[PDB]
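**Q** This is the structure I want to talk about, given as structure tokens.
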Amino acid sequence: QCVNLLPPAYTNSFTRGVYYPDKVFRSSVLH
Amino acid sequence: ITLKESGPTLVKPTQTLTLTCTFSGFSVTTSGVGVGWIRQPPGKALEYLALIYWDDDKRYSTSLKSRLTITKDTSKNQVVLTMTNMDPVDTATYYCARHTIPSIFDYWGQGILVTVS
Amino acid sequence: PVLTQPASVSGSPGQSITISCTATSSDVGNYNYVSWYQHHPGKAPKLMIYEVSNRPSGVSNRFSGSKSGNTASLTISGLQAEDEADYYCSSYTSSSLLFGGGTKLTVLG
Amino acid sequence: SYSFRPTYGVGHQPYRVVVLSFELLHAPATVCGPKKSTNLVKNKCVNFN
Ligand SMILES: *[C@@H]1O[C@H](CO)[C@@H](O)[C@H](O)[C@H]1NC(C)=O
């Protein structure tokens, strides 16, 4: 049984939203 | 892998014939395996009547489609064929046999002789 | 849409007997599922050959078969006096299965 | 519906298809063929697998 019950803001994402592209160990390298 | 048959041997004209086939040694709920009926009137070749598959798919001879009904009960290993409006000319030995594709019928029972009079 | 067979065949024991079965229709399609039965009076029909040329277990190696075009043949080698039976052919069609007329074998002696 | 029949010629007959997808990946593996392992040795020149 279900129960019946303003504009959006904007923010600075900066440098987030980055993740490891694959499952390989790397060190001291520019990829 | 055996099949036994039982039922009426004498039927009056226009009445309904009911034959029951009981089988053992195998299941009819397995893929590729069904049970069918064949008859052989005196002096004649084998005639296909009806076939029921493991999934309850029911098929009949095109000339007797309107007269035959086949059902099964997998709890008792029984198959029942009923034939309505029996004619005086419908005198034959009926057979129960196991149905497969690569080989049409096998493990034929001894058969039951039915006469209409 | 009828399977056609010879009325009868005969020969002496030790000789080869051929029983033919020919289709009279295209409804048989590939005609690659031909069965042969040996029927003795008072007994249930026994399967001798299936899928054109294969044997069931419990069947003598004297029994074999083959196909050419839309005609199948049952070969009985080393004919025995015990081979006297009515032989039938069977195959599939587009909406049903058929049985042949039946061929009566007689052993001479 | 396909409507498969015994009288059909090759090409109209039913075929059962199984497709085995493989991943040859940098990730840790879990499905290996039937090989046996040997002892591990270090500081030696070896052929390793
Ligand atoms: C449930 O709420 C929606 C608004 O989100 C409204 O349109 C709908 O009519 C409501 N349903 C009922 C039964 O009141």
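Numbering of chain A is taken from Swiss-Prot, so the residues present carry the numbers 14-18, 24-49, in order.
For this deposited structure, the header notes the method as electron microscopy, 3.1 Å.
Just so you know, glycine gets a Cβ as well, placed from its N, Cα and C.
Here the residue is the original one, but Swiss-Prot notes a natural variant at this spot, A:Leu18 to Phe: In strain: Beta/B.1.351, Gamma/P.1, 19B/501Y. Quoted from Swiss-Prot, the note on natural variant A:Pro26 to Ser is: In strain: Gamma/P.1.
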**Q** Take the C-alpha atoms of A:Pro26 (variant position) and A:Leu18 (variant position) and report the distance between them in angstrom, rounded.
**A** 20
**Q** With every protein chain in view, how many other Cβ atoms are within 10 Å of the Cβ of A:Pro26 (variant position)?
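**A** Taking every protein chain into account, the count is 4.
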